[PDB]
Amino acid sequence: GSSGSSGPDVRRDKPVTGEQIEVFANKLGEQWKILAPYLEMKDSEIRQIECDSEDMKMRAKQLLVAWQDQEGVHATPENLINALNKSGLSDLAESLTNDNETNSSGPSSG
């Protein structure tokens, strides 16, 4: 194939969108219940989402959505990541943030 991957270089600048949400959800998984108490949601909601959808992915999405429709344009990934951290979801944070594994570029040192 090939390794190109087009697109601009922007991060933690705009509020997550359906494009990211869906993605996030998958990442979230069952952690939607760990980010719920960290997203400043309502207990009822948690109980709702759970009912709304049985699957985890869905439940996660539903949350992200509500969390997205909650904060509004303030629904950024960096803000979510921050929570993930304290939420002890370093995985997600690291995932979203996605800095690198071993080598990325490192433009000289100094």
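We count from 1, first residue shown onward.
Cβ coordinates are placed from backbone N, Cα and C, and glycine is handled just like the others.
Marked as domain 'Death' by Swiss-Prot on the basis of sequence analysis: 17-100. The DSSP breakdown of the domain 'Death' (17-100) into helical (H, G, I), extended (E, B) and coil residues amounts to 62 helix, 0 strand, 22 coil.
As a published mutagenesis entry, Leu64 to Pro (Swiss-Prot position 617) appears in Swiss-Prot alongside the note: Loss of ability to induce apoptosis. Interferes with normal response of SaOS-2 cells to radiation.
Less than 8 angstroms from the CB of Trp67 (mutagenesis position) sit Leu35, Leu39, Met41, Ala75, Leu80, each of them six or more residues away in the same chain. Quoted from Swiss-Prot, the note on mutagenesis experiment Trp67 to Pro or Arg (Swiss-Prot position 620) is: Loss of ability to induce apoptosis. Interferes with normal response of SaOS-2 cells to radiation.
In the shown protein chains, 26 other C-beta atoms lie within 10 A of the C-beta of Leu64 (mutagenesis position).
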